[PDB]
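Colleague: Here it is: the structure, laid out below.
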Amino acid sequence: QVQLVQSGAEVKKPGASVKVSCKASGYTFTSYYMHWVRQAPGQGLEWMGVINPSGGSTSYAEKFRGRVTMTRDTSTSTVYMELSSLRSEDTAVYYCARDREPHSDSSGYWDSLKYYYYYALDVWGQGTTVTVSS
Amino acid sequence: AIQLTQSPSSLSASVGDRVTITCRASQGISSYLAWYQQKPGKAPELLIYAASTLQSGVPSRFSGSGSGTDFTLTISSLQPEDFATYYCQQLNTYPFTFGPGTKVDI
Amino acid sequence: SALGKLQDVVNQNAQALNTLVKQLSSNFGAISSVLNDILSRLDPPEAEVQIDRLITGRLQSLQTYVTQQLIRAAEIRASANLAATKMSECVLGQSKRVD
Amino acid sequence: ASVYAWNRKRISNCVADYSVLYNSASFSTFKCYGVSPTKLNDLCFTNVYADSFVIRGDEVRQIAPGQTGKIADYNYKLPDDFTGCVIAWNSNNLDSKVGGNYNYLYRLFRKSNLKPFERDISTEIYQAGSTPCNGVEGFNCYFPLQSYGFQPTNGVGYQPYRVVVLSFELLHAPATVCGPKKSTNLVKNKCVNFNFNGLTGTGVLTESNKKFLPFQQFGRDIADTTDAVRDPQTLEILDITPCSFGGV
Amino acid sequence: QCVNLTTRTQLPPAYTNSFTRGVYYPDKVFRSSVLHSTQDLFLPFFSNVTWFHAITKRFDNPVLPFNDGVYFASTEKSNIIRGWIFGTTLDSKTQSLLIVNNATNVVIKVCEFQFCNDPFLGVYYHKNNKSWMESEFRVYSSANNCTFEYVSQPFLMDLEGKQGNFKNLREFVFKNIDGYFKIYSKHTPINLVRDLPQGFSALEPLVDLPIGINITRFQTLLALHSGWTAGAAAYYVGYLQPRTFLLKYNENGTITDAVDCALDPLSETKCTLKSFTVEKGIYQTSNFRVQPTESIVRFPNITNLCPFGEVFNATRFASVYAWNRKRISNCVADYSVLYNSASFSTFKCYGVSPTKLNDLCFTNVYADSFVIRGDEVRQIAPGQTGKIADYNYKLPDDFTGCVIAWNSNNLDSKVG
Amino acid sequence: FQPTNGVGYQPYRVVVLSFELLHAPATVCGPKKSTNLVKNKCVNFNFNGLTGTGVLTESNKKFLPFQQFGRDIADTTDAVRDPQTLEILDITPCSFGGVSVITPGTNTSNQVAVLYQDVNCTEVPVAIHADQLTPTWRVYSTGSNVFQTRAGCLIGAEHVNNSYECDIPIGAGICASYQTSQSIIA
Amino acid sequence: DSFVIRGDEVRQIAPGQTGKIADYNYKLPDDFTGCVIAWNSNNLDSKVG
Ligand SMILES: *[C@@H]1O[C@H](CO)[C@@H](O[C@@H]2O[C@H](CO)[C@@H](O)[C@H](O)[C@H]2NC(C)=O)[C@H](O)[C@H]1NC(C)=O
Ligand SMILES: *[C@@H]1O[C@H](CO)[C@@H](O[C@@H]2O[C@H](CO)[C@@H](O)[C@H](O)[C@H]2NC(C)=O)[C@H](O)[C@H]1NC(C)=O
Ligand SMILES: *[C@@H]1O[C@H](CO)[C@@H](O)[C@H](O)[C@H]1NC(C)=O
Ligand SMILES: *[C@@H]1O[C@H](CO)[C@@H](O)[C@H](O)[C@H]1NC(C)=O
Ligand SMILES: *[C@@H]1O[C@H](CO)[C@@H](O)[C@H](O)[C@H]1NC(C)=O
Ligand SMILES: *[C@@H]1O[C@H](CO)[C@@H](O)[C@H](O)[C@H]1NC(C)=O
Ligand SMILES: *[C@@H]1O[C@H](CO)[C@@H](O)[C@H](O)[C@H]1NC(C)=O
Ligand SMILES: *[C@@H]1O[C@H](CO)[C@@H](O)[C@H](O)[C@H]1NC(C)=O
Ligand SMILES: *[C@@H]1O[C@H](CO)[C@@H](O)[C@H](O)[C@H]1NC(C)=O
Ligand SMILES: *[C@@H]1O[C@H](CO)[C@@H](O)[C@H](O)[C@H]1NC(C)=O
Ligand SMILES: *[C@@H]1O[C@H](CO)[C@@H](O)[C@H](O)[C@H]1NC(C)=O
Ligand SMILES: *[C@@H]1O[C@H](CO)[C@@H](O)[C@H](O)[C@H]1NC(C)=O
């Protein structure tokens, strides 16, 4: 089976950037999108961004747009996430989950009108804990 | 945006019975639904995709149904390992929003 | 080898049969090429016209097929009587007829 | 909707109960082309569209395959191989008011006849004579859109008639809009009259193993046999064979 | 807002032949292991298509005539081909169609857009970060009264600029039949730098849009990486013609090969015997070689107006027991004048269809004229009876003509 | 008739037109505009309301003053008078139907020879109308190997002064077979 | 036969037509042989109120 390892727990002053890394193993890095989920303690899940790893193109949530940079390193085969301007409510845990739909190195996005697209977060990592405080 | 509300918030059940949980959508979602199961202290796992199709590697006791703005999940022969939080997720348009969550106790 | 004359019989029979099923594939001027469609969206006072058209077309196709196969079988009867003549004095005797 | 720019509404994923419509609405001309009104209930339709326009009483005949006029050449032309039903009724109380209802428009003049199911919305000035209009009204230069003069005091010819033209495609592709007939159980490996997705016939059915394309729902290995069909309830690929073998 | 693009280099385009490309599925019913003959708009084999390509500073996107069917092909490396525009005048006077693939969705809009001469999608690349982000989008100047709109499922692409040879071949077929705009497509990975590959194509149906508009003009959008660069791109445009094909279906339900019926005498025999294998001998061929492309009309050379104003507004109009017969001769019958101010209730025509009434020339025309009540309008028909079609005016059984009736309650009836 | 009565008791002006199509000269026509005439070429014609597809030539027959249409054999209008120039012409199908194709089997070769029967060799492009025809047909319309049988002109195979055994015919004492550089031979 | 129907339903008394006058009230056979005679009766069969 595939094994996904995230970075360790990091503590910092909530006025600087953070560096979170994921490293999917056992699956083609470029095919599936790499979804990102934040979970607050005692709260439900939320979706913050999606990574088309081959393209390097990314899509953020409308609430968190412009404050998060979601990058890739295909040479070292990892997905990086950086968040600026940390607040007290951002103390949470982070999961990076692949999506079910697979793709190829092509814009068959023309075929969006033939086959409907159903995305499913099937494989999840163990998660990392990011806690910031004054 | 699109918000999903699961009812009821608090659920109580036993071992070996059939239970039914539901969540209501705001606008038209059609067949874009993901039912997610999360054990406490564990990562969430995908349970049901496309609101009527069982995911591979999952026993067929779980079932899902619903259409339009209404969605439901039926649990038959409830094992003691099924006491976990359930979420329903819509995938109509960006952003993707999750449900609040339902807790079941022995 | 020179076995083409035997192969032509099977080849032309296969041609007759597959040409026949391609005839039956046609619609013959009706609104559909199948009987089940025109019997599912037409009341009988309007359906019997298309039924008559399709049945007459298929019966004409079968008439052409039975004509072709039938006088072809008559030609095979002519060749069969020629061969039975060759059974008559070449196997059961000797033939003085040249060539 | 008006007649120069009519509306097309797609209807899908529901059931078409014809009995509801004539409970409170009376239809003047329920002309149906290609499909008989009696066998309308047991069919299940695949691609439907509801046209919508208001015409006067004299031009109801023009919405038909093969008819001509200023409503079937310049406004709305129906194809020759049409398959559907034309539903028209009187709307003098609703669509006409005192003083004249001038919202409805029609193309009085046009350079050429319309293609079937083609909409023209342009409001360019039509030149009547050899002189150029140059985009400004003048002599032999008229606006191509003229307004109806519907009034409740006029006759049967000069009163509005709401026309809804439905266009179908029977027994091809998957179907989403069915009739009000109820579904029963399936008796396979036995001779029984079947009504699979509007396809009526008599013959035995068995189980087949060939795979269809996603955009294909029916199949005919040889035409006029209709061997292949999918059961809508179970999505089980089957075959349709005659009731008994002919070798007796 | 639009702007002219500078540093444009002019070079003549190339013409190449398409090795059996542009054929699609004519119907959605499933078949297998059979040969099917069809008549539809198809691009003929080994025909001239327009080799349009980019890199110096080679940029091209001309306005082409539609000509009842367009086959499009594109060799794609870094997502340059984003869509097309269709229309008649492309200046918001007529109805226009736009298909575009923007940064997150696919948009199909039928509206009255106004277009500039050089539409483009601008992709910007930064030195500090390696990410490629879409920045510019200019195809229409403004918006107007829109008729049809469609937005696809949101997604993401490969926006980076790959080097080397092209890696994909995406084929499209656009046709407009009976008011339906049908789009067929399939995409195949290829390994070519400047070539159209020799391989068969099976374009599956994608959409059948019910638009129904006039169409005679076509243009292709491009993506570029006032200095600018064009990048590497190549596409191919050809036109569909009315032809006849024979398709061979495999056991998996997909077509294998298509045999043209107007290209070769061997193909002529394959069409007229409806098989892909023919033996030795003599095979007489049915005539599919030539399709005429021109029409000629010759009529008697007299252009006087017929006295329909005397017949249709006759102020004193004949009775039914003694009806009037007027001979019409040496003029032209303009039917379009008649319904400008007159509305006809029953335009029943016997023997001659109303559609083909305009192109005919009549020889012995007479205009009967009588007044009947509203219940007896049905009696003026071949085979009807009553007190009008038996004692007043009887029509022959083999009638050839048109019965034109309307309402005259205001004119022919007065108080008392 | 009274203005206060219903639809049944109100006047309905009826004008009934009686026609006679495509017989005798015509004096009343429709609003379609006339175009130029392209003779000796396959084109869709609309001569005096008669719609059809075929090639037309010049005829020398003389019509009666009351005759404007002609059929030598019915279900085929042989001749029609031009309404504009008043020249007597004739109407023939788009091309002669005497085309025959000789070929070997498909695995043997894809090379093909075409027989044009009952036509003269100099009139082969005229008869088949090769000017408005696919270029792939045009190489078999005119080629280096031209042989004239009594059946017709054969283009696509080369004649030989020797004599070989016949297996498939041509129709005028000539036969073709596969024989050797290898190609079709006659 | 003898019945009173409204103006819009005169078309329904015909072989093959449907409606609430040809499915629930009076249905004509498919192989019909006869003549349908209809006329307006607004003066006789209708009164004020
Ligand atoms: C569709 O559009 C074309 C215009 O692009 C129309 O055809 C032209 O009509 C004008 C005005 O009558 C003529 O002057 C041109 O000679 C026509 N030919 C061309 C250039 O196409 C055409 O009438 C329209 N067709 C329909 C059916 O709407
Ligand atoms: C690309 O196309 C999409 C879809 O047409 C655009 O998304 C729309 O944006 C407008 C304005 O921001 C919203 O009102 C719509 O609701 C959006 N549609 C959907 C389906 O979400 C998008 O703005 C376009 N441009 C870019 C840069 O992505
Ligand atoms: C671009 O050039 C064309 C052709 O001269 C011109 O019509 C158009 O106005 C130009 N664009 C702008 C924005 O001026
Ligand atoms: C069309 O194709 C033929 C044969 O391939 C070629 O000779 C001709 O030049 C082409 N037409 C043009 C305009 O290049
Ligand atoms: C890349 O750098 C440019 C220049 O500052 C900036 O505008 C852009 O947002 C950057 N992109 C990313 C993904 O950081
Ligand atoms: C645009 O379309 C609408 C459709 O209802 C029409 O009423 C209007 O006249 C058109 N033109 C303009 C300039 O709005
Ligand atoms: C057709 O289907 C069979 C069974 O799945 C498969 O083995 C075969 O490869 C298919 N044919 C092609 C050409 O893919
Ligand atoms: C036919 O009419 C045209 C009008 O343009 C005229 O030039 C021509 O001479 C006329 N032909 C005859 C034979 O009168
Ligand atoms: C008939 O008479 C009316 C009123 O006099 C007039 O408006 C109309 O144009 C006339 N019809 C024709 C075809 O001239
Ligand atoms: C046709 O030729 C090929 C090779 O020349 C051979 O394998 C094949 O068997 C031949 N066809 C028949 C029907 O013998
Ligand atoms: C073929 O044409 C030429 C010139 O037109 C002529 O001399 C010759 O006689 C013709 N052949 C026959 C058989 O008539
Ligand atoms: C074949 O016959 C023709 C007929 O005259 C002659 O001109 C030619 O020389 C002959 N060819 C050979 C190779 O002898």
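Here chain G follows Swiss-Prot for its numbers: 398-446, in order, are the residues you see.
The way this entry was determined, per its header, is electron microscopy, 3.5 Å.
Placement of Cβ uses the backbone N, Cα and C atoms for every residue, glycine included.
From Swiss-Prot, here are the annotated features:
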type	residues	note
VARIANT	G:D405 to N	In strain: Omicron/BA.2, Omicron/BA.2.12.1, Omicron/BA.2.75, Omicron/BA.4, Omicron/BA.5, Omicron/BQ.1.1, Omicron/XBB.1.5, Omicron/EG.5.1; complete loss of interaction with host integrins
VARIANT	G:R408 to S	In strain: Omicron/BA.2, Omicron/BA.2.12.1, Omicron/BA.2.75, Omicron/BA.4, Omicron/BA.5, Omicron/BQ.1.1, Omicron/XBB.1.5, Omicron/EG.5.1
VARIANT	G:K417 to N	In strain: Beta/B.1.351, Omicron/BA.1, Omicron/BA.2, Omicron/BA.2.12.1, Omicron/BA.2.75, Omicron/BA.4, Omicron/BA.5, Omicron/BQ.1.1, Omicron/XBB.1.5, Omicron/EG.5.1; May enhance affinity to human ACE2 receptor
VARIANT	G:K417 to T	In strain: Gamma/P.1
VARIANT	G:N440 to K	In strain: Omicron/BA.1, Omicron/BA.2, Omicron/BA.2.12.1, Omicron/BA.2.75, Omicron/BA.4, Omicron/BA.5, Omicron/BQ.1.1, Omicron/XBB.1.5, Omicron/EG.5.1
VARIANT	G:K444 to T	In strain: Omicron/BQ.1.1
VARIANT	G:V445 to P	In strain: Omicron/XBB.1.5, Omicron/EG.5.1
VARIANT	G:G446 to S	In strain: Omicron/BA.1, Omicron/BA.2.75, Omicron/XBB.1.5, Omicron/EG.5.1
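A description of the local structural setting of each listed feature is requested, covering burial, neighbours and distances.
Modeller: Within the same chain, no residue at least 6 positions away from G:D405 (variant position) has a Cβ under 8 Å from its Cβ. In three-state terms derived from DSSP, G:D405 (variant position) belongs to a helical segment.
Of all Cβ atoms in the shown protein chains, 18 besides its own fall within 10 Å of the Cβ of G:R408 (variant position).
Under the DSSP three-state reduction, G:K417 (variant position) is assigned to coil, being neither helix nor strand.
Non-local neighbourhood of G:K417 (variant position): G:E406, G:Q409, each in the same chain, at least six residues away, with C-beta under 8 Å from its C-beta.
All protein chains considered, the CB of G:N440 (variant position) has 8 other CB atoms within 10 Å. According to DSSP, G:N440 (variant position) sits within a helical segment.
On its own chain, G:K444 (variant position) has no residue at least 6 apart in sequence with a Cβ closer than 8 Å to its own Cβ.
Sequence-distant neighbours of G:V445 (variant position) (same chain, 6+ apart, CB under 8 A from its CB) do not exist here.
Sequence-distant neighbours of G:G446 (variant position) (same chain, six or more apart, CB under 8 Å from its CB) are absent.
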Colleague: How far is it from G:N440 (variant position) to G:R408 (variant position), counting Cα to Cα, in Å?
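Modeller: Counting only the Cα atoms, the answer is 21 Å.
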Colleague: Can you filter G:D405, G:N440, G:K444, G:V445, G:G446 (the variant positions) down to those whose Cβ is less than 8 Å from some Cβ in chain D?
Modeller: G:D405
